[PDB]
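Trainee: The structure follows.
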Amino acid sequence: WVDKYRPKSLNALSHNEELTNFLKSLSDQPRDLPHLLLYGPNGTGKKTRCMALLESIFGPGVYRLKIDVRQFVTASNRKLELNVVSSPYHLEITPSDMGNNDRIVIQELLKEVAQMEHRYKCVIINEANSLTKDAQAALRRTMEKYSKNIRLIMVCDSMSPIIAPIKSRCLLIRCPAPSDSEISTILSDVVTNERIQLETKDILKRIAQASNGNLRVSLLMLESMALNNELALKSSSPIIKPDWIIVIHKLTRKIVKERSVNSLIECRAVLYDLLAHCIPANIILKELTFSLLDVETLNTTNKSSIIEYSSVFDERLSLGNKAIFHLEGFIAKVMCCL
Amino acid sequence: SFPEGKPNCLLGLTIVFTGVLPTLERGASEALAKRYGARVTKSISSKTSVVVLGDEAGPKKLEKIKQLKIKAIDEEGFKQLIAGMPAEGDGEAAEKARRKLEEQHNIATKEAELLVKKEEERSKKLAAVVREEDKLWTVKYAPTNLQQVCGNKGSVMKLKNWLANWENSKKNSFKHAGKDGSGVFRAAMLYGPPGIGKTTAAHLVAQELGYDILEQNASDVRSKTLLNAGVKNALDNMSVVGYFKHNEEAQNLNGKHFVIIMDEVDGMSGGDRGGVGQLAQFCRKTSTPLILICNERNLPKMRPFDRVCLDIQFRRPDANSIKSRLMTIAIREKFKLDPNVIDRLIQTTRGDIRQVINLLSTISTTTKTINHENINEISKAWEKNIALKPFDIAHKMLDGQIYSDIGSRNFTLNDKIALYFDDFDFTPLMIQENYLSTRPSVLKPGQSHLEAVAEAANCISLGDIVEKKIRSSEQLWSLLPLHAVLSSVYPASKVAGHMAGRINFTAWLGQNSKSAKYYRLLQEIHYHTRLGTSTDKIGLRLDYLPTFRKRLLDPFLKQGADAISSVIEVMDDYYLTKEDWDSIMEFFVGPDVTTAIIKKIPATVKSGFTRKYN
Amino acid sequence: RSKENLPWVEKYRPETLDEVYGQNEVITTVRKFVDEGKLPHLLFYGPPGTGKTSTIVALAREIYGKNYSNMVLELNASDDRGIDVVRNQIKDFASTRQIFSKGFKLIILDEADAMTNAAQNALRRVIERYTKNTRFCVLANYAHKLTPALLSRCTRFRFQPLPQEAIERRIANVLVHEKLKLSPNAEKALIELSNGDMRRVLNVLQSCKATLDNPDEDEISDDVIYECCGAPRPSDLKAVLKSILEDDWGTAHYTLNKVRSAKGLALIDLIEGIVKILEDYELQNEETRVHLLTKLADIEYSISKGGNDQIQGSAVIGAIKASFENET
Amino acid sequence: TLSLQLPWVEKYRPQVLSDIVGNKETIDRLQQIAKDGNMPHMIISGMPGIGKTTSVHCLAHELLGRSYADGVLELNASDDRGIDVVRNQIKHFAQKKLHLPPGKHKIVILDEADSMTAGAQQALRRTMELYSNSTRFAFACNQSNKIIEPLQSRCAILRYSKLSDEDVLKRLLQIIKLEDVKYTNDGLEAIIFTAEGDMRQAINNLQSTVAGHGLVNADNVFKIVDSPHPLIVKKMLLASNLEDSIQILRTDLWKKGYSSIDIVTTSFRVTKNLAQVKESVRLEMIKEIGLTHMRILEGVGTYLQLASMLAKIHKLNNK
DNA sequence: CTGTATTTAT
DNA sequence: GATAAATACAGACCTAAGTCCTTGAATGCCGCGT
DNA sequence: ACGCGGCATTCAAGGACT
Ligand SMILES: Nc1ncnc2c1ncn2[C@@H]1O[C@H](COP(=O)(O)OP(=O)(O)OP(O)(O)=S)[C@@H](O)[C@H]1O
Ligand SMILES: Nc1ncnc2c1ncn2[C@@H]1O[C@H](COP(=O)(O)OP(=O)(O)OP(O)(O)=S)[C@@H](O)[C@H]1O
Ligand SMILES: Nc1ncnc2c1ncn2[C@@H]1O[C@H](COP(=O)(O)OP(=O)(O)O)[C@@H](O)[C@H]1O
Ligand SMILES: Nc1ncnc2c1ncn2[C@@H]1O[C@H](COP(=O)(O)OP(=O)(O)O)[C@@H](O)[C@H]1O
Ligand SMILES: [Mg+2]
Ligand SMILES: [Mg+2]
Ligand SMILES: [Mg+2]
């Protein structure tokens, strides 16, 4: 399992040795540590590195996590509840679960823990892109005023949503995604420990290349194909693609084949079905655009128009609450291009 | 322009003004046709005597005319037909129209004479306190018996039967529905357009059957405390007025009991603290008849009332029924009324008898003869401006004629913006849901349907951006007309035309609620497995859930009931429960749907799994 | 304090109706109104810093005397814009008499454009009912916020942006009150950067006096004005525009970068100045004006949202170069 | 000066129904009602300053004679728009017994009735009918759409229209003759033009001109009353060349002190109400104006954005 | 617009 | 009595957001009676 | 002193915003 084998220390990390050395350099003298913002491709291992740095700074007990419930009150009388994972030396906040009220959670909880007080407690903002601009504006002074009591470490995937002052106030730690060889080595260690019979080792490289640099997805796909072949991987073992990938692929096939409003009926139907089942719209647009680009029939002009309209409707999605209102427009514009 | 004709020349002729006429617009042609007794219908049928179309006729409508063999004439044909046709319509149908007019006038005279006799008897009684001319025309001609109510005869009969058989159903404990079916409901609701006669009908049915009328205005008394106390001690109490009102005679046994006709039910306070939801619990446990009356039954505040009341939909009465009443009140008041303009009066007033009576009273002060010469000005000054329902907004906004060059002058852009502003919370959704299900008729030369759809969708994207700007922490409500344009008018103008199928309701609402529920479930699952998995909310659904299915559901598919122990170990490894398992099994889409898969699992396996987990 | 320890913006606030300059038509019209006694309901709508508040406060002083702060209901509409205000305070003040001397009542509403629509709908009858002994004055920077009904019962006076001569006279008065001197070119630059607002003039004058090493004997030149204000000099503007127009891209980038770095000028001010200069130009074709205006507007909007300064400057260079390339 | 003279609008407010100049049919109908009696329920709606409050007040005065003190209840709807008002004050006035001339009844005048909340309006529905024999309600409002449809049902829908220039000229001439003011035809025409049918604006402008300059001439009336903003905005929008639009903006709007938000809002309103331009071009200019409005409301309010909006509109018109 | 309900007509 | 005209009418109602407003319920303090 | 009795004040939910 992905959780079955996860490094619990800095010295157990095996990929991007430069990042490990940088983290140990920061951990050498921990009383002087700037605010951090872990960023890179999703699935790289940024959270694992952040928790390994926490274990290096503090004792080995940072992994003894406990969930707690802290009820909060918004501007109205509505009651809002947050699960705050906490450790004796650190606590974690994921504000993406809340909506536009992440500002309140920030300003109340972080100020409270500041008043509460190895003289600092690190707070991990796992989801920093879903933080609204108002929440970041409220967090802008919390970092600086209470810098002697609270030292934030931020987990992020793309720095574009994060505003300039927040990036300025915090140190940036780049996280390159693992290379295919390192992913294959990790998969080899897993299959060796999990006692999975391998006919050859090209299977591992194929899984590594089918994950696009993702290690979490790599391990999940490994175990997924380990259940369809009875814990014995063969050369012709099919690569397990998640359901939403298959649905998006069929969507691209339909857009490429039927460029009609009657096809737009079912296109909107599929978009609604995907959105209603906990699937973000930006991910839908990204995967849809890249799968459309992979269509061999379309020539260069169609590809360029598709990527142009993808960027335009990506901006529209980033500045719009109603996601399908932009997704349908993008699909219709692509149909008009074709 | 149009030559004059002798009166009622076009009587008994069914004329439909399908073609757009350059000389006169639709309403002017309809008025100049009704001036001579002609009948105008919106649907071409076998009974249609003549169809008037100069040019620009509907294609499907033209095929309908061709199949039904309806004669068609142009504007000049209409000009010549006005002179050609003889007076009073001769023709067999014209004779029938003559007879109908004569009977209507005869009943008008008879009721006028009856009213004069009643006034004479009242004068004699006074000789042996408010003077009659002091009273308004609405109250002085109010129906005194159920045979004078105009329209909705079936609703009146059903309500009368319900209130008559209420005692019999009470003896049966209301479990039995009865032959009519109005014996299982303790309370009845009368709802319809304002001024059609719900309150009068309720009062009259209460008076005829002998019950004691207790009237409470729900708008005046809407709080829980006042309504609670008053109406509760009213539900199970006899009438001291009913007892002291000559109980000795045995003709009316229902004199003791109460009929609580609660007027203006639509104005009660909403919410649990509001009494509109309390009355739902209140009316099922009552020992006296309840007659609730509201104007907008299809309201969110009135939802608790569908399953606890006998709905009764009073419709807008047709002008023919009110023709006799208007003729009577015109004969009595010494002002001349021509029945040809009565239909236009009702259409202008929109089936509101109270307002048409008020119009007759107010106009007659100066002008003693309401005729075809001043009907246009009367209509243009007295027309009801009623906010269109979110379905009629979708229909009209998605219409080719509205955005045409000729139609633009008739229906201006500011009118379109106001049409949006009638409902500013549902029109953008309705247009978005039904802008790509219409056959366009304003396509530019060299533009296909798909291009118009793409431009409209781009416009709706800009409108959604504008809406987010309006409905955010900045509250830029001064951009609301811009949102009206961007969301409703421009996208509809791009794809304007004829409605292909039906106007559906916005599906975004239900799917958004489903998304919120699934996000709540995913939040619970993610926070349950947080200790085991270092992921976010979205990443769990993206990646782990497919593998979680393979570690939970597939073992039940292949190993059988013996894989229960391993499944339980897997759930306990991440603190999952049966509810968590069910929620994850509902998260997959497309090829990996498990709704049929779980059904095909033997019931023994599922039962053993449940017992073992417990 | 002694009104000497206050900012020059509040220190030099007019106290009598004769110290308000620029709005001569409004001043004389209002003076004749009060002198003859037919003072109607006033509506002073104009740009900020045009003296509307100063004008109405001088009106209160000239009408009621030194005790004008107790015989006048001066309400900050931004601070209290509720319908409760209209129901209680405004209505009770209008209905009742004066506790001090016999006479009419004046209610000054400052920044009434922030009043809620319900408040204005309540006021449109309070104004009419108590017109016999009470007069209303409405001050609002924006007239669209005010309800049309409230714009029908009040006589409208427009406060134009302060012209050159009035600003020169006020600058001379300020220079006499202090011990300071201004060069004609420095005064011209201050007038140009004022944009018709005396608030900016006074703020910049105070800032330049602070900038002066020994304000007793030195003079505020145009260099001091431009440095303290931070606005770009016209010479730098002309040099940058000339370099972009008829020079190579490398030289144009070098010139823009050195101009920005040497004096610390912001890029947005450079764009505004370049727009001002090129507007004065006479252009052969319409398309170049359209392209220039559109691209520069998007560049300014993106700067308002922030971003990469160098990229935005290069975008300005490219837009200008392409627009004048269309003129061939 | 310690004391003030009464404004001409209130001093010369019509005290009889005959003095009202506009809406001849409605005034004659109300005069016939006043003479005969039995006043029906009504809502009077229209534009500001065309004589709605004056008409209802004259009707009440003439109908009730010496009994105006008790038979008339004056309640500004905006001031008193609560359900408590309907429950206590209106109800007690309606149930009040008062001996009147035979035809006449007690009159309730609710000025600015458009601002009444939903609860009070709904509560008034049964008070309107229950006590109709003794009490007759009258409503005056700017917009009748704010009044609920059932309340409109119970009353006569008497709708007013914008005053014609001839009637405003007649009233202005009457006041001029009564108060001995020197005038010119051009000045009176300009006052009528600036009033745009609002008689109250016309009389206030006449007052201002007379008091400030003493002569009603076109020059003075234009200096004291500026030209209407929508007309200059429309001229800017409908100019043939881009440079002409830029010049009109710079001279008439930006340099004269008009704000960016006012300019863009008036441009949007003019564009939506324009008739010569085809609807599609009108809509796309509305789109550009809305984008400029969004930028101004976000905070970029400058001459540059207005010039860019003009450039986009001119490109749109130039194909 | 399509689908359901009610009243006058054949 | 069934099937056509002839037409009125129902399809449906969401979650946030800032600020003012109103309405009813729950709350408090203060005056009168015993 | 000690307990209710209205009446002022504070709290909470719903609706609207061009
Ligand atoms: N069908 C009708 N026939 C004859 N007169 C009617 C009819 N409907 C209404 N009226 C007249 O209108 C008056 C008022 O009728 P109501 O029953 O109060 O109207 P409504 O349907 O209850 O609508 P409301 O009162 O606005 S909820 C009656 O007294 C009659 O004079
Ligand atoms: N016409 C003027 N004459 C002299 N000083 C002036 C004039 N206009 C503005 N000032 C100065 O600028 C200061 C601000 O004037 P105010 O009248 O408060 O501005 P404003 O016109 O009311 O605009 P606001 O406050 O944004 S609505 C005054 O105290 C004076 O020092
Ligand atoms: N250096 C490493 N060596 C071995 N496994 C790693 C390493 N870095 C990450 N992983 C694997 O990645 C998984 C967690 O990935 P995660 O940190 O959640 O991705 P993200 O960067 O998106 O947070 C762990 O189960 C762990 O096995
Ligand atoms: N038709 C008219 N004839 C004469 N004077 C009028 C007319 N309309 C308005 N006025 C003048 O306008 C002033 C106030 O108008 P008012 O009736 O309050 O406007 P509204 O109808 O908007 O309430 C009155 O003093 C009156 O002299
Ligand atoms: Mg009723
Ligand atoms: Mg001010
Ligand atoms: Mg009025």
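Using Swiss-Prot numbers, chain B covers 149-237, 239-277, 290-775, in order.
Header lists the method as electron microscopy, 3.0 Å.
Keep in mind that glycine also has a Cβ here, set from the backbone N, Cα and C atoms.
Swiss-Prot lists these features:
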- B:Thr299, B:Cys311, B:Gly353, B:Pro354, B:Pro355, B:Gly356, B:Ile357, B:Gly358, B:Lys359, B:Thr360, B:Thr361, B:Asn456: ATP binding site (BINDING)
- B:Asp427 to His: In cs mutant CDC44-2; causes cell cycle arrest (MUTAGEN)
- B:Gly436 to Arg: In cs mutant CDC44-3/4; causes cell cycle arrest (MUTAGEN)
- B:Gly512 to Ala: In cs mutant CDC44-9; no effect (MUTAGEN)
- B:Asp513 to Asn: In cs mutants CDC44-1/5/8 and CDC44-9; causes cell cycle arrest (MUTAGEN)
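Please go over these features one by one and say how buried each is and what sits next to it.
Mentor: Counted within 10 Å of its Cβ, the other Cβ atoms near B:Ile357 (ATP binding site) come to 25, all protein chains included.
Following the DSSP three-state reduction, the secondary structure of B:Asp427 (mutagenesis position) is helix.
Classification of B:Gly436 (mutagenesis position) by DSSP places it within a helix. Note on B:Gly436 (mutagenesis position): other Cβ atoms within 10 Å of its Cβ, all shown chains, come to 23.
Secondary structure at B:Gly512 (mutagenesis position), taken from DSSP and collapsed to helix, strand or coil, is coil. In this view, B:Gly512 (mutagenesis position) is surrounded by 21 other Cβ atoms within 10 Å of its Cβ, with every protein chain counted.
Within 10 Å of the C-beta atom of B:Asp513 (mutagenesis position) sit 24 other C-beta atoms, taking all shown protein chains into account.
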Trainee: May I ask which residues of the same chain, at least 6 positions away in sequence, place their Cβ under 8 angstroms from the Cβ of B:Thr361 (ATP binding site)?
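Mentor: Same-chain residues close to B:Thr361 (ATP binding site) (Cβ under 8 Å, separated by 6 or more) are B:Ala303, B:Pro304, B:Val310.
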Trainee: Around B:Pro355 (ATP binding site), which of the listed mutagenesis positions (B:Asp427, B:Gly436, B:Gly512) come within 10 Å, judging by Cα atoms?
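Mentor: So the list is B:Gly512.
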Trainee: At a CB cut-off of under 8 A, do any of the recorded positions B:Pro355, B:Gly436, B:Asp513 come close to chain D? List them or say none.
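Mentor: Answer, by Cβ distance to chain D: B:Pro355, B:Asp513.
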Trainee: What's the CA to CA span in angstrom from B:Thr299 (ATP binding site) over to B:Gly436 (mutagenesis position)?
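Mentor: Spelling it out, the Cα of B:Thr299 (ATP binding site) and the Cα of B:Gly436 (mutagenesis position) are 31 Å apart.
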Trainee: Using a Cβ cut-off under 8 Å and a sequence separation of 6 or more, which residues in the same chain sit near B:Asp427 (mutagenesis position)?
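Mentor: Counting only residues 6 or more apart in sequence, the Cβ neighbours of B:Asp427 (mutagenesis position) under 8 Å are B:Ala379, B:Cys455, B:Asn456, B:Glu457, B:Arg458, B:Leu460, B:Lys462, B:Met463.
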Trainee: Could you check the binding-site residues B:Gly353, B:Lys359 and say which one's CB has the most other CB atoms within 10 Å?
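Mentor: Answer by Cβ density within 10 Å: B:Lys359.
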Trainee: Report the largest Cα to Cα distance, in Å and rounded to a whole number, among the residues B:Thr299, B:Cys311, B:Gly353, B:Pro354, B:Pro355, B:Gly356, B:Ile357, B:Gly358, B:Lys359, B:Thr360, B:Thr361, B:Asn456 that the record lists as binding ATP.
Mentor: 19
Trainee: Select, from B:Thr299, B:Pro355, B:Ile357, B:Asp427, each of the recorded positions with a Cβ positioned under 6 A from at least one atom of ligand 1; if none does, say none.
Mentor: B:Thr299, B:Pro355, B:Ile357
Trainee: Do any of B:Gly353, B:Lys359, B:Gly436 (recorded positions) have a CA within 10 A of B:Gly512 (mutagenesis position), and if so which?
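Mentor: Within 10 Å Cα-Cα: none.
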Trainee: Going by DSSP, is B:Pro355 (ATP binding site) part of a helix, a strand, or coil?
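Mentor: Once the DSSP labels are grouped into three classes, B:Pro355 (ATP binding site) ends up as coil.
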Trainee: Ten-angstrom check, please: count other Cβ atoms within 10 Å of the Cβ of B:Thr299 (ATP binding site), all chains counted.
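Mentor: Taking every protein chain into account, the count is 21.
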Trainee: Based on Cα distances to B:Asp513 (mutagenesis position), point out the closest of the recorded positions B:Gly353, B:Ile357, B:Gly436.
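Mentor: Comparing Cα positions, the candidate nearest B:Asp513 (mutagenesis position) turns out to be B:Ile357.
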Trainee: When you measure from the Cβ of B:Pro355 (ATP binding site), how many other Cβ atoms are you left with inside 10 Å?
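Mentor: Other Cβ atoms found within 10 Å: 22.
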Trainee: Please report how many Å separate the Cα atom of B:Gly436 (mutagenesis position) from that of B:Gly353 (ATP binding site), as a whole number.
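Mentor: Cα of B:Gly436 (mutagenesis position) to Cα of B:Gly353 (ATP binding site) measures 21 Å after rounding.
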